[PDB]
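The structure's right below; bear with me while I get my questions together.
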Amino acid sequence: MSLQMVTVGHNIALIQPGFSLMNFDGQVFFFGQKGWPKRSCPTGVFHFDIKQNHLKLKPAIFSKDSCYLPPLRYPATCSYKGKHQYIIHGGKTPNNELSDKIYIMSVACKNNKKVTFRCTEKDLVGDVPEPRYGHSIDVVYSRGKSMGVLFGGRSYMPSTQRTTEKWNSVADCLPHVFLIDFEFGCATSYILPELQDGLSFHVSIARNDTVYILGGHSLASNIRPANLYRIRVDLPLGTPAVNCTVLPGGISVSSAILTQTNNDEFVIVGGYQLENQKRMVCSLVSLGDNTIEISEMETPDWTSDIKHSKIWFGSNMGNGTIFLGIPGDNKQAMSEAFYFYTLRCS
Amino acid sequence: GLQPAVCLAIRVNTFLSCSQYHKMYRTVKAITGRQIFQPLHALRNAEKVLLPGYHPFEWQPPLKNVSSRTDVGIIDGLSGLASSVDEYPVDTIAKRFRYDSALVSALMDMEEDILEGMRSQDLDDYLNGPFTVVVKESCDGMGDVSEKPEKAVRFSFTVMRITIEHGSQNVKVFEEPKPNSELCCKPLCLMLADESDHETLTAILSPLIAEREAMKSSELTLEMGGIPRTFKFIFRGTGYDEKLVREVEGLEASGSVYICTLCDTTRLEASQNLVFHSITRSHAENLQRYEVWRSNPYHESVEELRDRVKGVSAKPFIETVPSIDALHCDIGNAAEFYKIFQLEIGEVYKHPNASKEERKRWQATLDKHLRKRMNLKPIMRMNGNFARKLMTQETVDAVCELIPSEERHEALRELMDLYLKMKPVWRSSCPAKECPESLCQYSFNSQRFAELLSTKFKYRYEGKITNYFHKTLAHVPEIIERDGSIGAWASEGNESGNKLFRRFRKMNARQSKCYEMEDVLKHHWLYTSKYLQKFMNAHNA
DNA sequence: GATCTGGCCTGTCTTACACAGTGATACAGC
DNA sequence: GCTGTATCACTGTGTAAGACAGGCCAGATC
Ligand SMILES: [Ca+2]
Ligand SMILES: [Ca+2]
Ligand SMILES: [Zn+2]
């Protein structure tokens, strides 16, 4: 319950809602700038550090071998901590295409705290999904082995119903589950019976053999249900197997923000209860080996603009630290583009 | 009594209200007994013929990804983009037609003109040949349009040349008399957004690009004067300033080391090799070169990668023709030699590294002196009137009388007559016939300018040079060989249309910020028809 | 303790951005 | 003498972002 107001560097303009914050080695990096990459910072990914509530988005460079990647605007990221690296997939490019590539994002070198990145375009082979955004992907383990489980968000209309008065219309993707191996990048889809509706902007937790999915919006029904889903996954040497279970007692919040404040104990912060009612409360989800549950924290205090703005956005910095953004009222003394806040929960 | 069409051309073409016209009508009808102006609802039913969305038409083949209906009106510009609190925030309002349904009314309003062209060019009026229609597209941000800022972009097109392939050759069935004027570029979409807010700009302009790529391999059959006729199209998007071609074709920003949107050169190299280039930047080469940026197949570092990809860093999404603007070229040249007048007041070839106070004095004495000689108005942003007025021999001979030394007199007079010798062959709308001899002398006419810059002006033009001067020297004898005309392929109409937006905005609106962008589009469509402009030459015909 | 580079800041240089439109008057035909 | 155009003298500032080059400087390095 520790709110703190932040000031900005010289270029606030590289912010946009739906960014991506990557935590490598305590260092924080920013990816998903507004617009195409400028000439002063050609990779469009930044050493994002903050000293005394003042942040310095310094540019980060790439390796000899990397493949420069476009700034996605709602991708799916996960933490392959097996060296330490991240996996980026999906999102929405600046030209509002939907990508469907795999981006392996790792540290190439770091000399005198000057980082050097390497990302590689891992391509998907086999039962690929459609390109989509608002989806989520977790890494998972079983029996000395590991996989990537991907649950869908929303996407465009298919290539036959694309009429140019609904050319930017969107629908929920199919409730499938996509199992991905990254040793060859092979993709296997799976139809699963307990999942019926398309879901978007949801929360995915990977407790090391089982992924729990809470929240998210169903667009085709235009509600945000309070259903969480526990998915058990296991791979033998032959064909792997999945399982779904419905555990009652969830919360009806779309696009919340997650971080890990304790081991086997995660924490979600304020999103959207309804289309007019944002989620003001904030929760500590106490996980478990088999049984998990969700409790409230002691309601962190906000300020006037946060209790006054219609929207917010942000992500986590990785080390128990939430970054939030606010539009700010335009009918004022030429007010700034966005205001910024940090939440700390100790 | 009157037609509904003549009084429609009245109420549009002199900007009366929805209610002042009722006053004029009721006073005329009360005084002179007989009604002379048609009433309101009888005017409104006569609007619907001239709007898009009235006539049957079909395509061969039926168009991929396009709805096949013929009864579309004004459609919402978001193309059904969801604007929900859960996803990305948008706040722009945009309105548009489709692209086929606009071209239908654009061809059917000039029906009498193409029929009379068929008469005057000695052909069958009962002909149904495969016409080719050349359409020029234009787009510009026209921002700071508020009232007691906010920006706005119109994307617009122009029917320019209708040509049949009769027998063994082609004939110009219809040609536009004044290409780059404000009343013959028709509004197609308009939005309230920044011209560099790249997300929302792409999100609105991508449907029209989809429809444009759709109708590049089909035919339109349309009942044109009794019998049906068939049209195929050729699009050239040309109406772009340097910023928009530099942006949406996906180059670096305008201050790049790589300058030309047509060839590939650097300013530390362009200042020595002046005229040996060509056009070496397509749209497809640009797209695949973005792809070879994104893959990095050789694994080289960033500074020589950008050497190899020649400064592409983005995915282009609008096919343009690589071609100069005519207006902004002249404005850039004008402001350049105005600044070189300001510099040559100081005579800084004698003493370099002058102070940043005496330059303001050089500006002040330039403005006061040229207000004394030729009465130029002291302004900052060079408009079109200032651009036309600065490039006279009288002003350069006046400041020649101001400057002390003798070699600067020849150095400025000879340069001014060389530049004015170069000017109209791009300034003209058909310079292939209007001044067709200096058009052939242009090579010597340009390289003399180049050599006297590199020799007698090498104090400044040994290192950096600016952008538009490279375009003037390097390209336009090849642009006349490719496309022919120059000034017809400009955005002067689109650049002039912006005042009409403001006048329509504060004289015809319903104050809802959603119908407000309907009715300005409807009125701007009703303006630029040639069916109504034919009535406003009745006192000339 | 010398001696280095990249970090930041100026600091110029490039493209865009509002002049068109109104009463009065004056000439050219008619 | 009448009318239809053609001038005519008025009006309004310096921004807004963004690329590229040196100058400096300041802690890192040998
Ligand atoms: Ca422009
Ligand atoms: Ca303009
Ligand atoms: Zn060139």
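Residue numbering in chain A adheres to Swiss-Prot, whereby the residues present occupy positions 1-82, 88-351 in order.
Including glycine, each Cβ sits where the backbone N, Cα and C put it.
Sharing the features that Swiss-Prot gives for it:
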- A:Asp128 to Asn: Does not affect the endonuclease activity of the RAG complex (MUTAGEN)
- A:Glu199 to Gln: Does not affect the endonuclease activity of the RAG complex (MUTAGEN)
- A:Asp202 to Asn: Does not affect the endonuclease activity of the RAG complex (MUTAGEN)
Determine the Cβ neighbour count for A:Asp202 (mutagenesis position): the number of other Cβ atoms within 10 Å of its Cβ.
14
Rounded to a whole number, how many Å is the Cα of A:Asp128 (mutagenesis position) away from the Cα of A:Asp202 (mutagenesis position)?
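Each residue's Cα considered, A:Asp128 (mutagenesis position) and A:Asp202 (mutagenesis position) end up 28 Å apart.
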Which residues in the same chain, at least 6 apart in sequence, have a Cβ under 8 Å from the Cβ of A:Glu199 (mutagenesis position)?
A:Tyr234, A:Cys249, A:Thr250, A:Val251
Across all chains shown, how many C-beta atoms besides its own are within 10 angstroms of the C-beta of A:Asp128 (mutagenesis position)?
10
If you run the three-state DSSP split on A:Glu199 (mutagenesis position), which class comes out?
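SS state of A:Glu199 (mutagenesis position) = coil.
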Taking the 5-residue hole in the deposited chain, the Cα-Cα distance from A:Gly82 to A:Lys88 is how many Å?
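Between A:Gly82 and A:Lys88, the Cα atoms are separated by 5 Å.
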